[PDB]
Amino acid sequence: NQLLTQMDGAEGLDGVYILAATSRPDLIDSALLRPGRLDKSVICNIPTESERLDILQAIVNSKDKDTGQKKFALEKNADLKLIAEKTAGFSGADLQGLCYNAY
Amino acid sequence: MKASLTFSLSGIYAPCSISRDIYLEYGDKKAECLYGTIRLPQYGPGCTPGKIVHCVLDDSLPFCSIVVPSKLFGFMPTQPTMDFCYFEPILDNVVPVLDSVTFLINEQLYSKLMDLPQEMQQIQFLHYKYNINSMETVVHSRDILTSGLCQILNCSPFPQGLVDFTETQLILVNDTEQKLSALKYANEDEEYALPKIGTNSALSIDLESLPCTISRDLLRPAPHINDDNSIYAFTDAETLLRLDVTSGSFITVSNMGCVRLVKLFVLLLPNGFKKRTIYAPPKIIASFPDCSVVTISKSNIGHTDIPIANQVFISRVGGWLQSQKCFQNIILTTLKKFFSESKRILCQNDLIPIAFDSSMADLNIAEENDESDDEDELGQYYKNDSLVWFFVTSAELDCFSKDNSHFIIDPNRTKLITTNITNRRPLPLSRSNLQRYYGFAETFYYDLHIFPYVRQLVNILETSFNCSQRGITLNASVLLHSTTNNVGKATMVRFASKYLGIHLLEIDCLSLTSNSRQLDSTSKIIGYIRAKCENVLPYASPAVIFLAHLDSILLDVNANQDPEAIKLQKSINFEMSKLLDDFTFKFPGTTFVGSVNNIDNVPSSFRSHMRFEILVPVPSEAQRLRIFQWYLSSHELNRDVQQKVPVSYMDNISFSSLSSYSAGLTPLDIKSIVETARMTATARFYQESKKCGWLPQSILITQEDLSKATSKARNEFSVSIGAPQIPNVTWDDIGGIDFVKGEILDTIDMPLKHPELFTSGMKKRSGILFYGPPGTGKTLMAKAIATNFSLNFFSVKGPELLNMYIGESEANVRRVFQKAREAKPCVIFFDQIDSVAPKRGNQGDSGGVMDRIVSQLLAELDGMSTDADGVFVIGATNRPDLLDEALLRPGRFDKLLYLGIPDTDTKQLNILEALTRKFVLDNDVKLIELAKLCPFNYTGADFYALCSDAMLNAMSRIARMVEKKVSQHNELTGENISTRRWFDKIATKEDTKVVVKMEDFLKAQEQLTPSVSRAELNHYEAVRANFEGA
Ligand SMILES: Nc1ncnc2c1ncn2[C@@H]1O[C@H](COP(=O)(O)OP(=O)(O)OP(=O)(O)O)[C@@H](O)[C@H]1O
Ligand SMILES: Nc1ncnc2c1ncn2[C@@H]1O[C@H](COP(=O)(O)OP(=O)(O)OP(=O)(O)O)[C@@H](O)[C@H]1O
Ligand SMILES: [Mg+2]
Ligand SMILES: [Mg+2]
């Protein structure tokens, strides 16, 4: 009841933005979907092979994190970018783990 | 410009005349009907806003001479014609046409004109009867146009301007009440005779003190500067001839004792002061207590009877500022100046007032006099603010005797000699103002009809006086205290002192030269207190001692005491007790009048020996009326300000509106609001001055910004106590609540207003409880209450109360809830009571704190005996079954009002339009179309969501249009640009209203869905069907 109040409908409205995450839409407040509340409910999809392409096209660049030496700066397979489309079933789970295995 | 004045026989509608010479110094052949402007010299604080006048050229008028109609001002040419005025030429004759004018007319001629069905016949009648012609004629807001007949009722918003029926509505009003029989302009009526009006040997008339200052430049005759000074008298009618000796003569008659010669003048023709009177400056009336009917006769004498009195032995009155080292020097120096700068007659048994600015103070000035020429300073800089009386006392007359009234002091043959002091009692204010004559710092005029505590204290002092004038000495004393700060404690004592003609000391304790300092000098401080007091009492008239902030020095025991803390405390109590009681025998009839800020904090001993008690409250609405009536008065604005352009209110101001909207504010806040309004209006004035412009004659206060300033006053209050502010939610920003607004007005408006006829019964409906599904405005109603009514808005946000330690309740809920009793009439808002007050029967483990909160909340809330201080508690809940038996219909919180899903047909429209307030839509897509296109079961705030995301897609449309237009720009000019330069070099104003045409509504209807489904509604509809157990 405190959290359902302080930010909304009083001094406290002013300019604060709020960005949540959940495990479930069940165990969360019925005060969803009000303009005075958390409301937009942005979609996160099931990542396909196309999202595999997207993820590998990100993995291939630790972009400008120490521009003088990229993570995996020196690699084979300059041909066959998207080296791991085979992972299409992985759901993208923590591929930093596979990246550390590769390392 | 200076100009000479003359009054014509008057057509009223007939023009004034412009002289050829002014039509050469400001000659303009394109504008032969030169519209002049004149300032009329008058009695009063300053020259009232000048008149624009329509005029005809005349070559016959002597140099700078000008003529205006007499009866246009209600005066007649039988009365003394004033010979001068001031003139201003209107720049390029620039004048606005009036937006509206209203006229009042007698019912006979009103009906005779309204019998004509063709309005143009009345328009020609304006010409045939009144010779009015458009664009030629200028008209003025309230002027009576013929006695018993036509009058202008208002010009608006301007007081003056041009007229044309092509824009001027010419509103007419019927005098059904015949008040035009009384509202006749004629300031003179012919008397039945001049003989038999008394006898020239003896007239008797009430004297009065002239309500204003007057000065040598306004008078018609030409006295000298060095002699003839200071002393003058003013007369009203053919009375000037009943004395046989005209205006400009001396007379000397007095009701008792010695004669007192004075120069008598006719009043200037433009005078507002009541006739059948003889007016005088305070100087004369000061010698003549009561006896207001004065003996009058010719009493003339052949110039000055005595040319010398070779020494004079003057004496000062006792009184507060007349006995201090820091004033002594300025007192003597101003005395020397005053007596040196002019020659005067003086007499034993007479008083001389002296006035000076106490700001001059600890500035000596080294060289201006005695080693320097006689005329020395422009008092324009060497101002005045405070006033003193010197008694003329003995004088050394020659062989001549008895005719002492002519004693005079040659500056070389004579000297003035101090005799230390004398005792005399000042005038009663009821008969005469000093302050309003000298223009000093004001002392607000109470009236005992409507201020109960004033009636109290005035009666106490009145009896203390008169009982000891009779044989019975009274040791009367009183303490004033208040619950709030800043109520006018000192103002009351001062007012009473003047109203009764009683002397006072004015002392404040805060300015004592030491604190409650640890090393004992309570001796030093109480010694200085008595030693400063005593000095005047050996020659005091009946007087009071007023002590400001006794609470600063009468500290009270126990917080953590040093031994010296005990010694100081007891010493102070003892010495003060002795001092006061001793005074009661040291002098009779001399009254201690204290002031304090926390009556709990005054020590018990003093609290016992004190006599009377008076509690002065925050004022009522009935009192507020008179408060505004004072600080919005002409004199009470004009005093503060240099520029010759005066200020006024518009006569439209609703005193009801101020008095209601200013509820709960203290008098000091009312000053703040009015002076802020004055500022904002002057800022508007100088904004107007940026162009050649219009209305230059005077700024007026107006109802809009005077209303606005209340909001700032309330916020500056709130930042002192109760920091939260609230965003505005005006009444129309909600709708579709008709029954609910009904009951809320039946609870917070009608029982609160009109207690003159509402019985104000011995108990009252305590509050309002809103219950139902979320998103039905039940929060919004509270912000609306906070916006529109004058009520303050304290609140706690749900479980803002509960806190870590055991004993939660005193840590919050007690302090806040009593703070609402401590505040002026104010709501407490609650939300989520179903979280704050669990039903006690659902007992909880782990300390059961819910029982502690609920018990303290009920105890502080309910019963409310002797406690109907407007503490409305109002609030919202989700599901009322979880409320405690706190809800059980004792009327402690139980005004249940439901809110729910609207009626299908048009209340959704009322919702959409209300949320469309200050929204914009500008096509044939009427809101009916939207309200029909939306399907039902969408409800409440979900329609605000529908507008919200429609607006979002509308701004998205505008954003992508901007993206296109900026791309097409960057392709052609400004090849390296992005943002700030772009926006600062575009100048859109057609697009910037960014109105949605349509389509955003349709895709909102596609994208939105009801936020609570019927399967969710059923869970609320169950508790709805409980009807809280019915
Ligand atoms: N009813 C009133 N009419 C005119 N002026 C008022 C009124 N009430 C207050 N004032 C103004 O407010 C001030 C009142 O001063 P006063 O000594 O009475 O009280 P205070 O200084 O506000 O309070 P306290 O002595 O409790 O600290 C003056 O400036 C006075 O002009
Ligand atoms: N006239 C109106 N009628 C109904 N709703 C309105 C009206 N005007 C505005 N609203 C919307 O209703 C909202 C407030 O609804 P309400 O107070 O019932 O719900 P809430 O504050 O989200 O929840 P809760 O009442 O549970 O605290 C406003 O913020 C606004 O979006
Ligand atoms: Mg005060
Ligand atoms: Mg709400």
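Yeah, the Cβs are placed from backbone N, Cα and C, and that goes for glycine too.
The ATP binding site annotation in Swiss-Prot covers B:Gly772, B:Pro773, B:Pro774, B:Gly775, B:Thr776, B:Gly777, B:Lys778, B:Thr779, and the record cites sequence analysis as its basis. For B:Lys489 to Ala, Swiss-Prot lists a mutagenesis experiment annotated as follows: In PEX6pA1; decreased binding to PEX15. Here the residue is the original one, but Swiss-Prot notes a mutagenesis experiment at this spot, B:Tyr528 to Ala: Cells are able to grow on a medium with oleate as a sole carbon source. Among the mutagenesis experiments that Swiss-Prot reports, B:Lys778 to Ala is described with the note: In PEX6pA2; increased amount of peroxisome-bound PEX6. Results in accumulation of PEX5 on peroxisomal membranes. In Amut mutant; abolished ATPase activity of the PEX1-PEX6 AAA ATPase complex. Swiss-Prot gives this note for the published mutagenesis B:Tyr805 to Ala: Cells are unable to grow on a medium with oleate as a sole carbon source. Swiss-Prot documents B:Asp831 to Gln as a published mutagenesis change and attaches the note In PEX6pB2; increased amount of peroxisome-bound PEX6. Results in accumulation of PEX5 on peroxisomal membranes.
Positions of the features from Swiss-Prot, shown on the structure.
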| residue | record | CB count, 10 Å |
| --- | --- | --- |
| B:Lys489 | mutagenesis position | 22 |
| B:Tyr528 | mutagenesis position | 14 |
| B:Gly772 | ATP binding site | 22 |
| B:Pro773 | ATP binding site | 22 |
| B:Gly775 | ATP binding site | 24 |
| B:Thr776 | ATP binding site | 23 |
| B:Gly777 | ATP binding site | 23 |
| B:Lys778 | mutagenesis position | 24 |
| B:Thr779 | ATP binding site | 20 |
| B:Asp831 | mutagenesis position | 25 |
Determine, for the ATP site, the additional residues of the same chain whose CB lies within 8 Å of the mean position of the CB atoms of B:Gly772, B:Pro773, B:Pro774, B:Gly775, B:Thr776, B:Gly777, B:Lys778, B:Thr779; present them in sequence order. B:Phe770, B:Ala876, B:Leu899, B:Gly940, B:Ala941
Write out which of the listed recorded positions, namely B:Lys489, B:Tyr528, B:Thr776, B:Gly777, lie with a C-beta under 8 A from a C-beta of chain A, sequence order kept, or 'none'. none
Which of the recorded positions B:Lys489, B:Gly772, B:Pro773, B:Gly777, B:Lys778 have a Cβ less than 6 Å from any atom of ligand 1? B:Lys489
I need the most crowded of these recorded positions: B:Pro774, B:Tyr805. Count other C-beta atoms within 10 angstroms of each C-beta and give me the top one. B:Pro774
As a check: which entries in B:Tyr528, B:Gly775, B:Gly777, B:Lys778, the recorded positions, place their Cβ less than 6 Å from an atom of ligand 2? B:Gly775, B:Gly777, B:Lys778
Just the number: how many Å between the Cα atoms of B:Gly775 (ATP binding site) and B:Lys489 (mutagenesis position)? 49
Could you tell me which of the recorded positions B:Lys489, B:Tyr528, B:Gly775 have their C-beta within a distance under 6 angstroms of some atom of ligand 3? B:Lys489
Taking the recorded positions B:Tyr528, B:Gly772, B:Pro773, B:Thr776, B:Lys778, B:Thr779, which residues show a Cβ-atom distance to ligand 4 below 6 Å? B:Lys778, B:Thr779
Could you tell me which three-state DSSP class B:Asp831 (mutagenesis position) falls into? strand
In terms of DSSP three-state secondary structure, what is the assignment for B:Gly777 (ATP binding site)? coil
Could you round the CA separation between B:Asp831 (mutagenesis position) and B:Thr779 (ATP binding site) to a whole angstrom and send it over? 8
Neighbouring mutagenesis positions, C-alpha within 10 angstroms of B:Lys778 (mutagenesis position) - of B:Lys489, B:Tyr528, B:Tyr805: none
